[PDB]
2 protein chains.
Amino acid sequence: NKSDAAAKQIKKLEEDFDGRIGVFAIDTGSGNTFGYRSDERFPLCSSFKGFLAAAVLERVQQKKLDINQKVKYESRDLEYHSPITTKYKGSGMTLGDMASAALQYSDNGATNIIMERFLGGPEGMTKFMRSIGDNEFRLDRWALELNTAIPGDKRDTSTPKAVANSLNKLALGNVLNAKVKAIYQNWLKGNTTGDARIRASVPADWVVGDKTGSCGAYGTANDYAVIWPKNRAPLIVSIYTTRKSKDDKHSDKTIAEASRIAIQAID
Amino acid sequence: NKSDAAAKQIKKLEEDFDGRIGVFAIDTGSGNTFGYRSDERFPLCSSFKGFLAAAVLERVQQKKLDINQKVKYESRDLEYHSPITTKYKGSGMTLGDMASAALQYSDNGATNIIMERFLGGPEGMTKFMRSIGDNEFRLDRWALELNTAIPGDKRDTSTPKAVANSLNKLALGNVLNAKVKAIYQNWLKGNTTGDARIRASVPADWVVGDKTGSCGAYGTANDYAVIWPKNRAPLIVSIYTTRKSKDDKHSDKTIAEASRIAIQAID
Ligand SMILES: *C(=O)[C@@H]([C@@H]1N=C(C(=O)O)[C@@H](SC2CN(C3=NCCS3)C2)[C@@H]1C)[C@H](C)O
Ligand SMILES: *C(=O)[C@@H]([C@@H]1N=C(C(=O)O)[C@H](SC2CN(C3=NCCS3)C2)[C@@H]1C)[C@@H](C)O
Ligand SMILES: [Cl-]
Ligand SMILES: [Cl-]
C-alpha cells in the first residue's frame, strides 16, 4: 500500500500537467523498487549521452582507446548546442574531455563526433546497450534528429526500468572496473544541466550524479540519477515524461516532484 | 561532525563571494584530513611552478642536470612577468637560481625556459607528476597561455586533494633525498607572493612554505603550503578558488579564511 500510494500520486501528477510520467527507482541497499509505467516507451532525448560516455570508458578500459588522445575537428560544421566543442574547435580536445562534455553539457558536437569515430553510430550505441543486458534501449538517429518525440514512434526510446537497470549496472555494478567506474561517477556528479530535476528533489547534502534530456517537442523531458544519501546505500532514480500536444513545454517541476514521490516509495 | 561544521562554513564562504572553493588539508602527525570539493578540478594557474621546481631537483638528484650549470638566454624575448630572468638576461643564471625564481617570484621566463630545455614541456611536466603517483594533474599549455581559467575547461587543472598529496610526497616524503628535499623546503619557505593567503591564516611564528597562483580571469586564484607549527608535526594545506564571472577579481581574503577553516577542521 506504500507502492499504491506512490502510484496514485504519480497518476494525479500526470493528470495535472496533462501528460504521461514514467518512473523507476531502486534502493541498491535493500533491493526495494518502485515503478510507474516502468515498461512503457519514452523518447531518450539527450539522455543517452550518459550511456555514450560509459561506452567510451569501456573502450578506454579495454585499451581500445586512450582517454588523453587528441580528437581534432578543425573543419567540422559544429551542430547546434555544442557549447564546449565550439570553444575548443581550434585546438581539439582529449577523448575524455570530449566524452565528459557530451555528458555534462549535453554537447551535440561531442556526441556526434564520438559516435561517428569510436562507437559505430546509433547502431553501435545500441549494440553497447545490448552488451550490458539492455534489451529495450534503441538509438536510431543522430544527435539533433532524434528529438522529434512523436507519440507512438518507437525510434530513440527506452523504458524507465531499462534506463534504471542500465545505470545501476554501469554506475554501481561491474561493467567498468574500479578506476574507470570512479571516473564515470565523477562525470555524472559534475553534470550541469539537472539542477531543477532530480537534484531539486533531494537534500542539498546528498551527492547526486545525473544526465538530463529535453526533446523540445511534446513537452518531453527526462532525468536519471545515482544518488548517494548521507550514510545510506545508493539510490537509482529514472524519470521520463511526455505530454499531450506538440507545442507543450516540458515541466521541470513535474520531474522533481515525481522524483520526490519515487524516493519516498522505496524509503 | 567537526568535518561537517568546517564544510558548512566553506559552503557559506563560497556563496558570499559567489564562486567555488576547493580545499584539502592533512595533519601529517595524526593523518587527519579535511576536504571540500577536494576531487573537483580547479585551474593550476602559476601554482604548478612549485612542482616544476621539484621536477628539476629530481633531475639534479638523478645526475641528469647540475644545479650550478649556466642557463644562457641572451636572445630570448622574455615572457610577461619575468622579474628575475629580466635581471640576469645578460649573464645567465644557474639552473638552481632559475628554478627557485620560477617558484619564488612566479617568473614565467624561468618557467618556460626550464620546460623547453630540461623537462619536456607541459607533457613532460605531466609525466613527472604521474611518476610520483599523481593521476589528476594535467599541464596542457605553456606559461602564459594556461591562465584562461575558462569554466568547464579541464586544461591545466588538478584537484585540491591531488595537489595536497603531491606536495606531501615532494616536500615531506621520499621523492627527494634528505639533502635535495631540504633545498626544496628552503625554496618553498622563501616564496614571496603568498603573504595574503595561507600565510595570513597562521601565527607569524609558524614556519610556512607555499606556492600561489592567480590566473587573472574568473577570479581564479590558489595557494598550497607546508606548514611547520612550533613543536608540532607538519600540516599540508591546499586552497583553490574560482568565481562565476570572467571579470571577477580573485579574493585573497577568501583563501586565507578557507585556510583558517581547514586548519581548524584537522585540529
Ligand atoms: C601565475 O599565476 C601568474 C603570476 N603568478 C602569480 C602568483 O604567483 O600569484 C600572479 S599574481 C602576482 C604575484 N603578485 C603579488 N601580489 C602580492 C604580493 S606579490 C602579483 C602572476 C601574474 C603568471 C602571469 O601566469
Ligand atoms: C538533448 O536533450 C538536447 C539538449 N539536451 C539538453 C538537456 O536538458 O540536457 C538541452 S536543454 C537546455 C540545457 N539547459 C540547461 N543547462 C543549464 C541550466 S538548464 C536547458 C538541449 C536541448 C538536444 C536539442 O541537443
Ligand atoms: Cl528520443
Ligand atoms: Cl552524423
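Following Swiss-Prot, chain B shows residues 28-294, kept in their order.
Going by what the header records, the deposited coordinates were determined by X-ray crystallography, 2.3 Å.
Placement of Cβ uses the backbone N, Cα and C atoms for every residue, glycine included.
According to Swiss-Prot, the active site, nucleophile annotation covers B:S73. Neighbour list (B:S73 (active site, nucleophile), Cβ cut-off 8 Å, at least 6 residues apart, same chain): B:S133, B:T138, B:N174, B:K238, B:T239, B:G240, B:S241.
Taken from Swiss-Prot, the feature active site, proton acceptor covers B:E172. Other Cβ atoms within 10 Å of the Cβ of B:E172 (active site, proton acceptor), summed over all protein chains shown, number 12.
Counting every protein chain shown, the number of other Cβ atoms lying within 10 Å of the Cβ of B:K76 (beta-lactam binding site) is 28. Annotated beta-lactam binding site per Swiss-Prot: B:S73, B:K76, B:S133, B:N135, B:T239, in sequence order.
In the shown protein chains, 25 other C-beta atoms lie within 10 A of the C-beta of B:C72 (mutagenesis position). For the published mutagenesis B:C72 to A, Swiss-Prot gives the following note: Abolishes resistance to imipenem, amoxicillin, ticarcillin, cefoxitin and aztreonam in the JM109 strain E.coli.
In Swiss-Prot, a published mutagenesis experiment is listed as B:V207 to E, annotated Similar catalytic efficiency to wild-type with respect to penicillins, cephalosporins and carbapenems. B:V207 (mutagenesis position) falls within a helix when secondary structure is assigned with DSSP.
Within 10 Å of its Cβ, the residue among the binding-site residues B:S133, B:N135, B:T239 with the fewest other Cβ atoms is B:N135. Ranking the recorded positions B:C72, B:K76, B:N135, B:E172 by Cα distance from B:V207 (mutagenesis position) puts B:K76 first. Among the recorded positions listed (B:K76, B:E172, B:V207, B:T239), B:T239 have a CB atom closer than 6 Å to some atom of ligand 1, in sequence order. Close to the recorded beta-lactam site, the chain also has B:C72, B:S74, B:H108, B:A129, B:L130, B:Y132, B:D134, B:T138, B:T220, B:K238, B:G240: residues not among B:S73, B:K76, B:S133, B:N135, B:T239 whose Cβ is within 8 Å of the site's Cβ mean position. Of the recorded residues, B:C72 (mutagenesis position) and B:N135 (beta-lactam binding site) place their C-alpha atoms 11 Å from one another.
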